[PDB]
Each structure stands twice: as structure tokens, then as C-alpha cells.
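First up is the structure itself, then whatever we jot down about it.
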Amino acid sequence: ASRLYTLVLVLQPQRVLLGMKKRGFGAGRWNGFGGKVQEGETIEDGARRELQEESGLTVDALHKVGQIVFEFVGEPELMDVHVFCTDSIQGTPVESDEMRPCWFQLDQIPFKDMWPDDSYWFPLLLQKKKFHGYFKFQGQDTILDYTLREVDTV
Ligand SMILES: CCc1c(NC2CC2)nc(N)nc1N1CCCCC1
């Protein structure tokens, strides 16, 4: 049992777009944009929808760069997060009820104010490698187990 989610990183040669989640799940951490995939939309549809809702941005092409499965102890559904990246965007990012967007230089990623797993898989993202990840959490701060590999098809 899995539930589908999306995550979108706008990564340009010298900068990456992150949003400070302002409420709800993951509040207080920088992250890419995304969320639950709804019934009746593809995963990539959901990624585009969440990006528009959370930043106002639309994109021409999203690229599948990773998949990360998360277990939280005591939670019955695994989280199957599909990670997309894009370089080209359409528009200027603007704040939403959910997200406060900012550009970060690639050597100034705020890892200590991001999900703990990002420290592990974000470099592969930055090196433009495709990857499969798995992280077991207790609560929101403690990774108990993890696996991470580069793959050829996401
Ligand atoms: C919680 C999953 C999660 C995460 N996983 C760690 C297990 C805690 N890392 C990062 N960057 N984003 C995550 N989300 C992006 C998709 C919507 C849900 C939050």
C-alpha cells in the first residue's frame, strides 16, 4: 500500500528554487513544490498542478529524475514520491498560502532546514543523475534506515 506524491525542483545552472512551507505537512522546512496526486490526473499532471498552485509557475517540460519511497513508523501507507526537475520555467515565482519561494545558489542549499533525507539524495539531483531512494522515518526528524542507488529508468 502506497500513496502517490510529486516533488518538483526548478534547477537552473547557478540556482535552485525552493519554497518555505508555511502551513500543513512539512511546515517550517524548505522543499520543492508538490503534493498528493489526485484521482483522474496523471502523476505529471499532479506535479504541474501543485507547482502552479504553490508558486504560480507553469513549465514546458518536466523531467523524471527520481523516485523515493518513505515509510513513517506506524503509518499504514508508504509515500511514493515522484521527483521531477525542470530548468526552463514560465513566469516569476510568487508566494502562495502554502509556499514562500526563494532562489538559492547551489553551494548554499539550506540542508539543516530541509527534510533530513534531502542531504542524501539532493547531490545526485544536482549531478543530474537519476535515482531510486527509500527512507524509513520515526517522526519527521529521525531516519532509521535508508537505501539509495542511481538508476537508468526512473
Ligand atoms: C515527507 C516526504 C518528503 C520527504 N521525505 C522525508 C520522509 C520525510 N522529503 C522531501 N524533500 N519532501 C517530501 N515531500 C514531498 C512530496 C509531498 C510530501 C512531502
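So for chain A, numbering is Swiss-Prot's, and the shown residues are 3-156, in order.
Header lists the method as X-ray crystallography, 2.1 Å.
Even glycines carry a Cβ here, placed using N, Cα and C.
Sequence annotations record features per position, and here Swiss-Prot assigns 8-oxo-dGTP binding site to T8, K23, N33, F35, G36, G37, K38, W117, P118, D119, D120. Reduced to three states, the DSSP call for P118 (8-oxo-dGTP binding site) is coil.
Here Swiss-Prot flags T8, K23, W117, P118, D119, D120 as N(6)-methyl-AMP binding site.
In the structure as shown, the Cβ atom of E100 (Mg(2+) 1 binding site) sits within 10 Å of 20 other Cβ atoms. The Mg(2+) 1 binding site annotation in Swiss-Prot covers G36, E56, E100 and is backed by similarity to another entry.
Residues or ranges marked as Mg(2+) 2 binding site in Swiss-Prot: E52, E55. Around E55 (Mg(2+) 2 binding site), the C-beta neighbours below 8 angstroms that are at least 6 residues distant in the chain are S98, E100. The secondary structure of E55 (Mg(2+) 2 binding site), as reduced to three states from DSSP, is helical.
Experimental mutagenesis at this site is recorded by Swiss-Prot as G37 to F, annotated: Loss of activity. The C-beta environment of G37 (mutagenesis position), restricted to residues of the same chain at least 6 apart in sequence and closer than 8 Å, consists of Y7, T8, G48, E52, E56.
For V39 (mutagenesis position), the Cβ neighbour count at a 10 Å cut-off comes to 21, with all displayed protein chains included. Under its mutagenesis annotations, Swiss-Prot gives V39 to E the following note: Loss of activity.
Record note (Swiss-Prot), mutagenesis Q40 to P: Reduces activity by 97%. The unchanged residue is displayed. The local packing around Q40 (mutagenesis position), expressed as other Cβ atoms within 10 Å of its Cβ over all shown chains, amounts to 11. Secondary structure at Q40 (mutagenesis position), taken from DSSP and collapsed to helix, strand or coil, is coil.
Long-range neighbours of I45 (mutagenesis position) (same chain, six or more residues apart, CB within less than 8 Å of its CB): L6, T8, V39, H84. According to DSSP, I45 (mutagenesis position) is assigned to a helical segment. Under its mutagenesis annotations, Swiss-Prot gives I45 to K the following note: Loss of activity.
Per Swiss-Prot, mutagenesis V156 to A is noted as: Slightly reduces 2-oxo-dATPase and 8-oxo-dGTPase activities and increases thermolability. In the three-state DSSP assignment, the secondary structure recorded for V156 (mutagenesis position) is coil.
Taking the C-alpha atom of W117 (N(6)-methyl-AMP binding site) as reference, the shortest distance to any of the recorded positions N33, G36, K38, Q40, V156 belongs to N33. Comparing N33 (8-oxo-dGTP binding site) with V156 (mutagenesis position), their Cα atoms are 20 Å apart once rounded. Taking the centroid of the Cβ atoms of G36, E56, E100 as the Mg(2+) 1 site, the other same-chain residues with Cβ within 8 Å of it are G21, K23, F35, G37, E52, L53, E55, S57, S98, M101.
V156 (mutagenesis position): 14 other CB atoms within 10 A of its CB, across all protein chains.
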